[PDB]
Protein chains: 2
Amino acid sequence: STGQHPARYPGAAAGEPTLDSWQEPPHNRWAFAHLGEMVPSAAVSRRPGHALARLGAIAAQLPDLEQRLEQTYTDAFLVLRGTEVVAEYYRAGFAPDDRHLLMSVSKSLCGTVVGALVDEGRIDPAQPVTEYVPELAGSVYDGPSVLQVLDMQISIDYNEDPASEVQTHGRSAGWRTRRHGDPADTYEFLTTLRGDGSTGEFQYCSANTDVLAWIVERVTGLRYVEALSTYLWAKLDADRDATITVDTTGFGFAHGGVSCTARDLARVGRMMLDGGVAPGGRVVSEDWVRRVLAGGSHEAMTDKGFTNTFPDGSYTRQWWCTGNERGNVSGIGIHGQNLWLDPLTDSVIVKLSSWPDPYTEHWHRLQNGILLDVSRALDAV
Amino acid sequence: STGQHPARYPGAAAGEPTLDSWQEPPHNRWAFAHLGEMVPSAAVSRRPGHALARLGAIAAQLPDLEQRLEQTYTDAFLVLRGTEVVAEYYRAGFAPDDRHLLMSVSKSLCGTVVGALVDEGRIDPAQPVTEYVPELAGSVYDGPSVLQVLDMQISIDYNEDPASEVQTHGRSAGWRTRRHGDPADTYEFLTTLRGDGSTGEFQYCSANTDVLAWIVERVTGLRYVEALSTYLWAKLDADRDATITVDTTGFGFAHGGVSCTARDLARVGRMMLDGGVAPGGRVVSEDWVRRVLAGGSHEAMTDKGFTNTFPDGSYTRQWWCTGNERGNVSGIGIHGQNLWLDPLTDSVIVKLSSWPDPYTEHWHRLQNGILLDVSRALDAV
């Protein structure tokens, strides 16, 4: 009852293959070349224990930086000033070209794909979600515009407990073990969501991003996995593929499931600071980038977890906007992931971490202190 | 009750993380860098529909070769003569550097890791399995020697039906959806296997290979995933990592779950034809390679599915030995996978396929006809 979705391969029936059918024809021709999409899998290294610290260049201004990175459970850290990597750190056991889960930094990538389709004129943010996904009629997404999804200004009953929406979302998508009665896939889960109908106030909700990805699929006919490549990743001249977890229908977990190298993630920030243009072509319009850097409605932003640090902060198009004197904007994910933009110095900071906790005021204070200190260390003196 | 297994990461508790714990500390530091091991995942391509045929060189002697490859559902085909790639074919939609499931060609890789440890003197094939895995006491593997496992000369009640051992094996390992009452992981499944106690006659049984991998783990303390890299893959100077599916404990599906590129698989054959030496060092002893090329006991080989084509054929150390006038030896997997060795011409043939059926006399007749014709086309004239 969630309508048409992109086939896993040319000619594939809806929902095929499953874990129980991938060995059967005609599925197996695709599945034998993509088994990691069906079954958890490990890398067998073609290459035959110590942290790598190359802090520049900025170590002089920040003498305790490595210790501060350790204290915030830093796995990978990279500073790109212009086109140059000017500082790097990787923990023991994490290689420079290893990939790392982005958590909700993934949202900023999804919003970028939406922006690309807006630039092409295939998505109109002013239109209701239901213009593109009619099957969301009767849900909390019946009424709101695509832009309100992009800016997360929809009131939704979404508890952040196995009954909670946050965990149910993960179970529906394959991040956790299914419980009886759980929705079959991410699309079905989204249709179960309800709200009081009010809009205009910021409410951070991961369901919003997956609705964006669903819209992307309905507009392009591409699996979100492929759309993320076609409209973004394949234009970055990246060193490695990214990866994204998929649910049982092959739907990429758009709001949280992307992994990539720190250096490659920085290429996304480089594109944003280059007016939307990447090596392989324009990704989003100059106007789109300008609107991201400008911020969203301040009055909509009532999250004290953000405004206590950034009083004039806001959120738009899947980016957090600090509204600070530097105009910093960042993708953010739980456990300490940031794609942090510092336009003043034409720099991008990537920090990928694994805090023991998904979020505390403690971790965010420390994390933001590092990103701000590093940004300021990049200023001309 | 299956004893000690290699930790998923340094300091990890037994069996941790699971699908339901990987986001929690201390698991998440590892899991965020290896999420594909926990959750099905898709590649997001860094690169922005037609078959590639470069048959040489041998096309003159085999005018209908491409059609014959199409007819046998060929996905990737590569001929390595000496150190030179002299013929290649890839179907539309499969790139030269795409990876392909090996099915039971994986067994020949596992046997190679065992051989490496025999060369080091850490495994004695004459010793009983229980010398290395005491927990297999009380099972069909209580009594037989490691060599009898290597040569698959153990009588086992193993039905090839959800009650059948073949499918139960897959469910225990995560290739299929679990049923209530199923063993928790591959180790537990292996301990459930029984037989009449007789040995000496060939019985092809995939459980044998996973017992070999278990022995490898007990002897080295390494996850089989890592052992496969350390003792084989990392010495090949391969273009890409291989991958291997893992069960819920992280145990690689040794008997069938490896994927790699055709070119890289050929490097394994190159090593065998180079007396056991690879670019990164010796993998197995000269003696081990000699014993593989020599074949196993012919009298043990009573599989008419093999001997009808190869009357003097046999099996040893996880390789099929044709016993034909060319001394051909091959790794073989269902749906048309071969790592085929042609020592006469110092050549390796890789054929990776997706037949609609796992096995029929029809497909094997066609497949072997191609491998033999190609081998003969390589002869000096």
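Here, residue 1 is simply the first one shown, and the rest follow in order.
Using the three backbone atoms N, Cα and C, a Cβ is placed for every residue, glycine included.
Taken from Swiss-Prot as is:
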ACT_SITE  B:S104  active site
MUTAGEN   B:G170 to D (Swiss-Prot position 181)  Enhances activity
MUTAGEN   B:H255 to N (Swiss-Prot position 266)  Enhances activity
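Distance from the CA of B:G170 (mutagenesis position) to the CA of the residue listed as 'active site' is 13 Å. The Cβ of B:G170 (mutagenesis position) lies under 8 Å from the Cβ of B:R176, each of these being in the same chain and 6 or more residues away along the sequence. Taken residue by residue with DSSP, B:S104 (active site) is part of neither helix nor strand, so it is coil. DSSP classifies B:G170 (mutagenesis position) as helix under the three-state reduction.
Here the Cβ of B:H255 (mutagenesis position) has 25 other Cβ atoms within 10 Å, regardless of which shown protein chain they belong to. Cβ neighbour count for B:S104 (active site) (all protein chains, 10 Å cutoff from its Cβ): 21. In the deposited model, 3 residues between B:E160 and B:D161 are missing, and the Cα-Cα distance across the gap is 9 Å.
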